[PDB]
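Visitor: Take a look at this one; I'll ask things after.
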Amino acid sequence: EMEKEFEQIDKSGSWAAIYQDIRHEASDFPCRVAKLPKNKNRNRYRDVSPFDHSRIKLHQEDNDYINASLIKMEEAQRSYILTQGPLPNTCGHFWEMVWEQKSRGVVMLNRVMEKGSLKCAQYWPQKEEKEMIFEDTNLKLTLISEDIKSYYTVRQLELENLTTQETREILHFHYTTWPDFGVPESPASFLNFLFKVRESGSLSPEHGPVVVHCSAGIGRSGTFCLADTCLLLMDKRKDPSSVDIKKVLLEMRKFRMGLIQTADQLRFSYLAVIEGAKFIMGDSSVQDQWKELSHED
Ligand SMILES: CNC(=O)[C@@H]1Cc2ccc(NS(=O)(=O)O)cc2CN1C(=O)OCc1ccccc1
Ligand SMILES: [Cl-]
Ligand SMILES: [Cl-]
Ligand SMILES: [Cl-]
Ligand SMILES: [Cl-]
Ligand SMILES: [Cl-]
Ligand SMILES: [Mg+2]
């Protein structure tokens, strides 16, 4: 059981060892498509690639490759697409994927510039009157509105298939204060944001999988998805004791490499799930407490 295990790991000072065990046991599957020479400029990082078996294939229509993986959580009955921050030449591919996969939400856990470097393209419009046209993939993208909070921003976007003139509302949830290889400021700030995504209906099984990304689409993205799936599993069962966090992480790692990048991110995941369980198991009042503690205003 996770809280008893947490205390034992904390007491014995063994987060590094627990995390290394996970790394040791994690799946290794081929990424042959990712490593084709023609795809070199579609990958942000040499050593971060989607496995062939779970890669998202684009439907157009000359080269189907995008650095993005379908994390299909069978027991939980929820799926996520985890992807790298799009590059200057892959923003059209990114939105093509959102359209084809029928996603309603995009969760962004990084900033465009981190540590002086460009870790993600400016792939969405920052001003209503300056829409983006992706001529390669025949899509238009317009900012409809935004709600700016202290550490996150929610945007309403309209994505249009220029081929058909069909339009869809996409919700963009941008966590702006999650440092690379680091953790959220508190369980409360993380959970307040996760519940904002949940409340939107973006994780509904009636939609395609939410797209989640950071810069590599593994560390911060893995942490987010691990906490969400653990919370969902205990919710379905109304049984916190039924959830084996390490097992869930290993299951996710069947679908994309390197999910959760540090031992402290693993530790934070346990904290987030232990805290979130208070809400799942019926202390409704904790949600307001997280909102207050997050200082979102
Ligand atoms: C220190 N590592 C690096 O700088 C590069 C790029 C990067 C940016 C950012 C990042 N953090 S994230 O944006 O939260 O995913 C992770 C990685 C992983 N990486 C890798 O080379 O990862 C290879 C790897 C490691 C463990 C497991 C699978 C693959
Ligand atoms: Cl940014
Ligand atoms: Cl900077
Ligand atoms: Cl970039
Ligand atoms: Cl950072
Ligand atoms: Cl790793
Ligand atoms: Mg303006």
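Since chain A takes its numbers from Swiss-Prot, the residues it shows come out as 2-298.
Using N, Cα and C of the backbone, Cβ positions are placed for all residues, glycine too.
The active site, phosphocysteine intermediate annotation in Swiss-Prot covers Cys215. Feature annotation from Swiss-Prot assigns substrate binding site to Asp181, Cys215, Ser216, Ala217, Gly218, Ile219, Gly220, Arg221, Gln262. What Swiss-Prot lists as domain 'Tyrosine-protein phosphatase' is 3-277. Among the mutagenesis experiments that Swiss-Prot reports, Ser50 to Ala or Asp is described with the note: No phosphorylation. While the structure shown retains the original residue, Swiss-Prot records the mutagenesis experiment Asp181 to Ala with this note: Substrate-trapping mutant. Swiss-Prot gives this note for the published mutagenesis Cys215 to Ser: Catalytically inactive mutant; abolishes sulfhydration.
Can you tell me where each of these features sits in the structure?
Guide: Long-range Cβ proximity for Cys215 (mutagenesis position), meaning a same-chain Cβ under 8 A and a gap of 6 or more residues, is found for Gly86, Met109, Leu110, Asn111, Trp179, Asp181, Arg221, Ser222.
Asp181 (mutagenesis position) falls within neither a helix nor a strand when secondary structure is assigned with DSSP, and so counts as coil.
Counting Cβ atoms from all protein chains shown, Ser50 (mutagenesis position) has 22 others lying within 10 Å of its own Cβ.
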Visitor: Among the binding-site residues listed here (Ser216, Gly218, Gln262), which has the Cα closest to the Cα of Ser50 (mutagenesis position)?
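Guide: Going through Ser216, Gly218, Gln262 one by one, the closest to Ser50 (mutagenesis position) is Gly218.
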Visitor: Given the recorded substrate site (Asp181, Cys215, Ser216, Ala217, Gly218, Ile219, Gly220, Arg221, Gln262), which additional residues of the same chain have their Cβ within 8 Å of the Cβ centre, ordered by sequence?
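Guide: Going along the sequence, the neighbours come out as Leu110, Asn111, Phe182, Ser222, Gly223.
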Visitor: Assuming the binding residues for substrate are exactly those in the record, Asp181, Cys215, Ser216, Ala217, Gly218, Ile219, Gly220, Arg221, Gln262, what is the maximum CA-CA distance in angstrom, rounded?
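Guide: For the residues that bind substrate, the greatest Cα distance is 12 Å.
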Visitor: Filter the recorded positions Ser50, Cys215, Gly220 down to those with CB closer than 6 A to an atom of ligand 5; keep them in sequence order.
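Guide: List returned for ligand 5: none.
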Visitor: Given the binding-site residues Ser216, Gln262, which one's Cβ is surrounded by the fewest other Cβ atoms within 10 Å?
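Guide: Each of the binding-site residues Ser216, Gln262 was scored; lowest Cβ tally within 10 Å is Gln262.
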Visitor: Relative to the Cβ of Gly220 (substrate binding site), which residues of the same chain, six or more apart in sequence, are found under 8 Å away?
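Guide: Those within reach of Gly220 (substrate binding site), by Cβ under 8 Å and sequence separation of 6 or more, are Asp181, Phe182, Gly259, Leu260, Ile261, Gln262, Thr263, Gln266.
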